[PDB]
Every structure is written in C-alpha cells, then in structure tokens.
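Engineer: Next up is a structure, given as structure tokens.
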Amino acid sequence: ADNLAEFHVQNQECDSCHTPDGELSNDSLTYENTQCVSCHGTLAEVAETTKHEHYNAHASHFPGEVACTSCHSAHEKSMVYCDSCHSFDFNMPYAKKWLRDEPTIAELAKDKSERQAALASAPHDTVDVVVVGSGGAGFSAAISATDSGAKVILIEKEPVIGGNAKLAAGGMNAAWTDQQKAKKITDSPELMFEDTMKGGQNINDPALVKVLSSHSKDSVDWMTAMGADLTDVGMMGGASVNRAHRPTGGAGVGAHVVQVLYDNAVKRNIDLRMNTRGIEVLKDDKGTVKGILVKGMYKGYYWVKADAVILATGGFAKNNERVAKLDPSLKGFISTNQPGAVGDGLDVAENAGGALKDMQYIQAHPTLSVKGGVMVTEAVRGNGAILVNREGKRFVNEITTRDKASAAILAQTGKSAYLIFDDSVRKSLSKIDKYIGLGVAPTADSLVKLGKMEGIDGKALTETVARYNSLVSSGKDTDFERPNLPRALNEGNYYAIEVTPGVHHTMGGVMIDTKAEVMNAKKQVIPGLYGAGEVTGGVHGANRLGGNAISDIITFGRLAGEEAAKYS
Ligand SMILES: Cc1cc2nc3c(=O)[nH]c(=O)nc-3n(C[C@H](O)[C@H](O)[C@H](O)COP(=O)(O)OP(=O)(O)OC[C@H]3O[C@@H](n4cnc5c(N)ncnc54)[C@H](O)[C@@H]3O)c2cc1C
Ligand code: HEC
Ligand code: HEC
Ligand code: HEC
Ligand code: HEC
Ligand SMILES: O=C([O-])[C@H](O)C=C([O-])O
Ligand code: NA
C-alpha cells in the first residue's frame, strides 16, 4: 500500500478509526488517536516492540502524551518528528523525508478566502483568556489564569507540546531559595539582578530584570508545590554562585518542568488544542482585544472570542534566514531549537500593533555537539569540564558568558573545540549519560589514547589536564581566571565531546511592561494583549545568562496569566 489507511482498510472498516459520521473529532485528533491506542496499546506499550539499545522512536525524552498522529498520518505518507534534530536508523512504514515548510503569517493572506468566512461565523468558543504556545510560558499562564478564576483555551501549533522548553538541560536560576540553603549556598535576588544586568551588557530593561530576580524564588516554590524537583543546584556561565536549579542528580530541567506543567494542566481540565496555530489577534472598535482567529490543521480556520490573549510563542532561533538578517555573523549556523521556533508569533504580535525591541541580539550557545548536531549543556562546564583546542590546550575561561565563549571556540583551529572531563564530572551530572548514549562522548582510560582518538595532541592534552588539576588544588586559575574550580579531572576514564556554537535564543521580541502587557511603538498598552517568555524582548539584553530563560518563562508566564484573568 502507499499509505497507512490503505493498509488498514484491507481488513478494516472506516469506522475502526473514525467517528460514526466520519468527521474528524478535533484538531488534536483525540478520538482517532484513541482508536490507534485501542488496537496497538499506549505509546509505552508500542515502545516495548520497537526498542534499540540506544534509542526508541516510541520512548523519547518528550514529555506529555505524544499522539500517534504526530508521526503516523493515515491518508498520506508522513514524517518522523525526531528527524528534525536527529538521524537515527528508522524504518517507519509510509515515511517521507523530514521537511518543514510552514507558511508565514504573511503568506496566509492567501486565505482571505477562508478567513473572511470564519470571521463572519459565530465564534467557535467564548472564553476569558486564550494562551498561544505550549512551552513553559504558555502552560504557566494557562494554569495561573485558571487558578485565578478564568476560563482558558491553550493552543499549540505543533503536534507535540513543550516547544523549546521541553529541551532545557542546565537548570532554572533563582535566589535565595530553600533549595540553595539546603545545599549550603549563599545567594540573593540582588546578586542575581547584578549578574544578569552585567551579563547582558546593561542593555536589559532594569524593571524587567527586577521582576526576574525578585520573583525567582516564588517561581521555584510554585513549581515545587506543583510537584517539581528543583533540588540540585548547579553553576552556569556568568554567575557569581551556583543558582541553576534542576532535578536530583543533575537531570535535565526542561522535560521535567514541562511534564509537571502538563500534569497540572490536565488536573485542572485545561482545554489544550494541538495542531492549532494562532493566526491573528482580533481587536474591537476601540482597539482592545476581542478574540483570536486560529487555523486548525485538520478543521481549518475559526475564531475564539475572549477578553485577553497571551502570546507565549517562543523565539525565532530556528529561522536562520531571519536571524542572519539581524546578525549576519550567525548565517549558516546550525540551531539548537525545535522545528517550529521561527518567530511567527512575533509576526502575530506586530500585526496586532505590538512593537519589537532588542531584535539584533541573538545568542549562540557555545557548545553544540559537532557529531550530534544538538545542544550540549553548559552545566557540563559548570560541573567541572574544561575546553581544549586541537592543540590540546585550554584557551578560555569555560564559565564566562556565551558571547565570549562562542567567539573563543570559533577562533580555535577548525572552529570547534573539545569538552574534556572525567568520571567524577560524569557522575555529578546525570544528563551527561544522555550524551554518552547519543554516542557523542568518546572515552578512553588515558588522555593520550583519547587525544589520538579525537585528533587532539595527546601529550599536550595530558599536560594540560595535569596543569589544570594543579590549579584546582591551588584554588586559583592563573591561566584563564576561571572563578569556580569545582572538581579535578582525575577519576576513572576521560571523555571528549567536539563542540562548536549553534544558534540558540533570541533575546529580542515584543515589548512588554512589568505586568507582561504588550505595548505599541508609542509605548501605549494594547488592552487585553499579553506577552511572556522568549517571545518578549527587554529581559535579557545583549547576552542572556544560562538558566535565566526558564526562570523568565515561569515568572512571566504566571504573571501574565494572573494579569489576564484580572483584566478578565
Ligand atoms: C536545547 C535547549 C536547551 C535549553 N536549556 C535551557 C536551560 O537549561 N535553562 C534556561 O534558562 N534556558 C534554556 N533554554 C532556553 C529555554 O528553554 C527557552 O528560552 C524556552 O523554551 C522559552 O520558553 P517559551 O515558553 O517562551 O517558548 P517555547 O518553550 O519555545 O514554547 C513556545 C511554543 O509556542 C508554539 N507556537 C509558536 N508560535 C505559535 C503560534 N502562532 N500558534 C501556536 N503555537 C505557537 C511553539 O511551537 C512552541 O511549542 C534552552 C533552549 C533550548 C533550545
Ligand atoms: C485509521 C487507521 C484510518 C483509517 C483506516 C481511515 N482513516 Fe480517514 N483519517 C484518519 C486520520 C487520522 C485522519 C486525519 C488525516 C490523516 O491522514 O492522518 C483521516 C482523515 C480522513 C479524511 C479527511 C477529513 C477532513 O479532512 O475533514 C477523510 C475524508 C477520511 N479520512 C475518510 C476515510 C474513509 C472514507 C475511510 C475508509 C475507507 C478512512 N478514512 C479510513 C484515519 C483513518
Ligand atoms: C485496530 C482496529 C487497529 C486500529 C484502529 C489501528 N491499527 Fe494499526 N494495525 C492493526 C493491525 C492488526 C495491524 C497489522 C499488524 C498487527 O499488529 O497484527 C496494524 C498495522 C499498523 C502498522 C504497520 C503497517 C504496515 O505497513 O506494516 C502501523 C504503523 C499501525 N498499524 C499504525 C496505526 C496507527 C497510528 C493507528 C491509528 C491512526 C492505527 N494503526 C490504527 C490494527 C489497528
Ligand atoms: C514519531 C515520534 C512517532 C510517534 C509519535 C509514533 N510512532 Fe510509531 N513509529 C515511529 C517510527 C520511526 C517507527 C519505526 C520504529 C523503528 O525503530 O524503526 C514506528 C513504528 C510503528 C509501528 C511498527 C512496529 C513494528 O511492529 O515493527 C507501529 C505498530 C507503530 N509505530 C505504532 C504507533 C502508535 C499506535 C503510536 C501511538 C501510540 C505511535 N506509533 C507513535 C514513530 C512514531
Ligand atoms: C531537537 C529539538 C530534538 C528533537 C526534535 C528530538 N530530540 Fe532527542 N535529543 C535532543 C537533545 C538536545 C539531545 C541531547 C541530550 C539531552 O537530553 O538533551 C537529544 C538526545 C536524544 C537521545 C540520547 C539520550 C536519550 O534520551 O537516550 C535519544 C535516543 C533521543 N534524543 C531520541 C529522540 C527521539 C526518539 C525523538 C523523537 C521523539 C527526539 N529525540 C527528538 C534534541 C532533540
Ligand atoms: O546549557 C544549557 O543547559 C542551556 O542551554 C541553558 C540555557 O539557559 O540556555
Ligand atoms: Na526574546
């Protein structure tokens, strides 16, 4: 057969998959997916049948309950979502090459011509608040608004939840938390503010950063009350003390936080709609929002009547064309992001009259795995790893800010470097075992063998580590002034990961005030319109600190949800 449906109808009726009337249930394809599960079992049950030693299409790091139709279409060939960042050896029936070519908001003007008819119709739903995007900002806002008495609809344009937030590794910054105190760490919201302002070249909006620093503990407390583990607290670049919180053992913060938000959303019966793209904010005759029209992938255009809309759509770091127009030094770089992170929500915001700011400030993560084409967490460095070049030498303070680290690596021979660490560092951060399972962390019982394996001068490598270990014991890095020297690299075997910068985060975005209200170029608030998370600009200035984006999206997501509800 040429497609999955044709396969099944060889021995099945249409209503094995469909509703009696044959209409698709909704854009999440709830009923239909329910039918696949009825015959094949849950995604976990399918997973038992498709294991490989180091990977499994049906048991991944994605949180939430991933719908079968995310990858398995019925009446046409479909794409494996994992192929958007990896190239695993898969044999999905009826597969086609991964290719993402979502139309822009501007191109969707080719649907006047569908859109006019929708807007002429009754609104499909009438609620209080509509939140766009199921990343951390969006779930936080949806939950926050719901607890504040508002009826919400949460929409996600992708087939799966979580956006980039589900990918987060290194942690969530906050000061001065109960969790830090339990780990004997001394910190303050003032210190966090100062690290943050300096890290961003004092470009950041000080009122927004004040909100980030002062609400950070509350945000950790809120997530914890909802069931999250934020008890491990690590170091990230440009911070005066350890303040990046994540699950026990040093597991990734991202999938965990989104899973917790998802669970809490489902607990409150929040209306979550997948494959549903926010297209244009609707405003009444006095310019306040009155709703939003959306495009369901399976059921087409419709609008939702509401007093408020919260845009929580993430950044545009996956869109290299737009990035390179803003910062040509990043043209052609690989990105760390999910395939939908291309900035269409910003278009939505601008079309609704919101102004943008700081857009030229785009952050490259200094360590994308060259071999895997995926982000390798900064916590690897925070927990003690060093960087060496092909000459087997250190060349930079590995916990400096990302602008400086990226430039340093790009200035080394071959425009890449190697993370080097031992088993003590490996055991201190369980997320590192994920890089090993991905096959991107070759290992050996001596630095000479490792260097010969990876094309690093082996003798130089050895002396570099011996010398670095001596600075660790002396307590002072006189070579590159790295301010925190947490571990000597001397336990067990040695690992190398080849790394180079990848485009990661867009610090610019829609202009918001401290209540997360979106503003126009005259600095006037657009009543009913809110923005939270990486879609906004002004929080992180010219360079964002590792750990500060998850802090941002919880704090500003929650704040937007409560402001939205109050606005009502
Ligand atoms: C690999 C990786 C690791 C990171 N780790 C860390 C970390 O450890 N600590 C840290 O502080 N930061 C980290 N960052 C950054 C942080 O995760 C992101 O800044 C965060 O994802 C921004 O969250 P958000 O809620 O604003 O957006 P996202 O989580 O990206 O969610 C936005 C969602 O909106 C959807 N969307 C967009 N437009 C539309 C639309 N028009 N209609 C409907 N849906 C829409 C998107 O598909 C997406 O699912 C990491 C980023 C990546 C990529
Ligand atoms: C389950 C394995 C399926 C069987 C067998 C059939 N259909 Fe289906 N259909 C299914 C899904 C999940 C969807 C969504 C799109 C996709 O291809 O994945 C569909 C959709 C259609 C549609 C489109 C309806 C619309 O766009 O509004 C129609 C017209 C349709 N299917 C009809 C249909 C008939 C007549 C079938 C029996 C011969 C049949 N489908 C089987 C899943 C499955
Ligand atoms: C029960 C009534 C089923 C429903 C509803 C769906 N599937 Fe199914 N599927 C079923 C059978 C009995 C078989 C044959 C193998 C077996 O388990 O006995 C299949 C086969 C598939 C396959 C493989 C097709 C191929 O070319 O080999 C896949 C990938 C599969 N089915 C997917 C799938 C999805 C995603 C469903 C819903 C959209 C779905 N199936 C419904 C039985 C049933
Ligand atoms: C993408 C992220 C997927 C989602 C979501 C689901 N499936 Fe899948 N499926 C996917 C791949 C890449 C493959 C191949 C596995 C491999 O290791 O090569 C498959 C395969 C199937 C099959 C065939 C299994 C077999 O008997 O060999 C079935 C029956 C199947 N998938 C079912 C299925 C169902 C019902 C889903 C939802 C619960 C589902 N898959 C999710 C990728 C993806
Ligand atoms: C890009 C946005 C990604 C997509 C889409 C998928 N994964 Fe991923 N994967 C991602 C990263 C950044 C990493 C590095 C390690 C980490 O936890 O951050 C990985 C790694 C894996 C691995 C290795 C570790 C492990 O969990 O076993 C596997 C086997 C893996 N990813 C599988 C996987 C599957 C099956 C996906 C589709 C559902 C999937 N990934 C998509 C980034 C990205
Ligand atoms: O390196 C990390 O884990 C990460 O990528 C952290 C931030 O904030 O973006
Ligand atoms: Na931004």
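Using N, Cα and C of the backbone, Cβ positions are placed for all residues, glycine too.
In case it helps, Swiss-Prot gives these features for our protein:
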{"type": "BINDING", "residues": "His52, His58, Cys68, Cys71, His72, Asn91", "note": "heme c 3 binding site"}
{"type": "BINDING", "residues": "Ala137, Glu156, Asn164, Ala165, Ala169, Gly170, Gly171, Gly278, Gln338, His505, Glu534, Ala549, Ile550", "note": "FAD binding site"}
{"type": "BINDING", "residues": "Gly170, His365, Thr377, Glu378, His504, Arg544, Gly547", "note": "succinate binding site"}
{"type": "BINDING", "residues": "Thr377, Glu378, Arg402, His504, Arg544, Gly547", "note": "fumarate binding site"}
{"type": "MUTAGEN", "residues": "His61 to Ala", "note": "Reduces catalytic activity 10-fold. Reduces affinity for fumarate"}
{"type": "MUTAGEN", "residues": "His61 to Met", "note": "Reduces catalytic activity 5-fold. Reduces affinity for fumarate"}
{"type": "MUTAGEN", "residues": "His365 to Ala", "note": "Reduces catalytic activity by over 75%"}
{"type": "MUTAGEN", "residues": "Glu378 to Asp", "note": "Strongly reduced affinity for substrate. Reduces activity 10000-fold"}
{"type": "MUTAGEN", "residues": "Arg381 to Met", "note": "Strongly reduced catalytic activity. No effect on substrate affinity"}
{"type": "MUTAGEN", "residues": "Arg402 to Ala", "note": "Loss of activity"}
{"type": "MUTAGEN", "residues": "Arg402 to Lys or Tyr", "note": "Reduces activity 10000-fold"}
{"type": "MUTAGEN", "residues": "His504 to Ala", "note": "Reduces catalytic activity by over 64%"}
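Let's see these features in context: how buried, what's close, how far.
Structural biologist: Neighbour density for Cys68 (heme c 3 binding site): within 10 A of its CB lie 22 other CB atoms from the protein chains shown.
Close to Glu534 (FAD binding site) in the fold, though at least 6 residues off in sequence, lie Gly135, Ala137, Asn164, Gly314, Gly315, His505, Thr506, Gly509, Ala549, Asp552, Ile553, each with a CB less than 8 Å from its CB.
Classification of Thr377 (succinate binding site) by DSSP places it in coil, neither helical nor stranded.
Other Cβ atoms within 10 Å of the Cβ of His504 (mutagenesis position), summed over all protein chains shown, number 27.
Under 8 Å, Cβ to Cβ, and six or more positions away along its own chain, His61 (mutagenesis position) finds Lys166, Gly252, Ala255, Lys434. DSSP classifies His61 (mutagenesis position) as coil under the three-state reduction.
Shown in sequence order, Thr336, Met375, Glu378, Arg402, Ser406, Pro501, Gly502, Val503, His504, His505 are the residues of the chain, 6+ apart in sequence, with a C-beta less than 8 angstroms from the C-beta of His365 (mutagenesis position). In the three-state DSSP classification, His365 (mutagenesis position) falls within a strand.
Within 10 Å of the C-beta of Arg381 (mutagenesis position) there are 29 other C-beta atoms, taking all protein chains into account.
DSSP assigns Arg402 (mutagenesis position) to a helix. Neighbour count (other Cβ atoms within 10 Å of the Cβ, all protein chains): 24 for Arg402 (mutagenesis position).
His504 (mutagenesis position) falls within a strand when secondary structure is assigned with DSSP.
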Engineer: Which residues of the same chain, at least 6 positions away in sequence, have a Cβ lying under 8 Å from the Cβ of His72 (heme c 3 binding site)?
Structural biologist: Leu4, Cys36, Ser78, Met92, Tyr94
Engineer: As a check: which entries in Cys68, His72, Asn164, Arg544, the binding-site residues, place their Cβ less than 6 Å from an atom of ligand 3?
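Structural biologist: The qualifying binding-site residues are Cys68, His72.
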Engineer: Using DSSP and three states only, what is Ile550 (FAD binding site)?
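Structural biologist: Reduced to three states, the DSSP call for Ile550 (FAD binding site) is helix.
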Engineer: For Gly171 (FAD binding site), which of the three DSSP-derived states applies: helix, strand, or coil?
Structural biologist: coil
Engineer: Of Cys68, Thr377, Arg544, listed as binding-site residues, which ones have a Cβ less than 6 Å away from ligand 6?
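Structural biologist: So the answer is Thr377.
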